[PDB]
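Undergrad: Quick one: the structure is below, questions incoming.
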Amino acid sequence: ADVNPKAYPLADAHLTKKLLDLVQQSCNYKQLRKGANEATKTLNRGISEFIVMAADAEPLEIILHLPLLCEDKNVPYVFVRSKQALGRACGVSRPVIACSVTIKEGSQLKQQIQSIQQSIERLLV
RNA sequence: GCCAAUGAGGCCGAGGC
């Protein structure tokens, strides 16, 4: 397939699993926003922990505006390979091009939310 | 069943039938 270079950073097989797993969990803690639109707002509103996007979005440009807003807001972001997998991670029978894990005070997901973020840093070496 | 976060359908935010 040859993953679009514009899709950086890209979660490796392992990190994707965890990524997808936290995504599903946040879903239950009512701490997950799906869709580029909603994702973007979470950023502008400053309530986003990190953003996950799908390298197989088509055309990728549909979301390429997100990393910039992320850089401008200092919110870590990552790309997973499939919008389907991300889809079912969000509990959606449809593909999800991007989602944003929200900031909830007191959430127990914190130790985990921090572990992805940190994982994400390491990706930027 | 079908449509649907590449946006339900009444900015909000995962439902419609």
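We number chain A the same way Swiss-Prot does; the residues here are 4-128, in that order.
Cβ from N, Cα, C; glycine included.
Sharing the feature lines straight out of Swiss-Prot:
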- A:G38 to K: Abolishes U4 snRNA-binding (MUTAGEN)
- A:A57 to F: Abolishes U4 snRNA-binding (MUTAGEN)
- A:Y80 to A: Reduces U4 snRNA-binding by about 50% (MUTAGEN)
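Where in this structure would I find these features, and how exposed are they?
TA: Of all the Cβ atoms in the protein chains shown, 15 others lie within 10 Å of the Cβ of A:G38 (mutagenesis position).
Sequence-distant neighbours of A:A57 (mutagenesis position) (same chain, 6+ residues apart, CB-CB distance under 8 A): A:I66, A:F82, A:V83, A:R84, A:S85, A:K86, A:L89, A:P98, A:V99, A:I100, A:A101. In the three-state DSSP classification, A:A57 (mutagenesis position) falls within a strand.
Within 10 Å of the Cβ of A:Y80 (mutagenesis position) there are 23 other Cβ atoms, across all protein chains.
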Undergrad: Fill in the CA-CA distance, A:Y80 (mutagenesis position) to A:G38 (mutagenesis position), as an integer in Å.
TA: 14
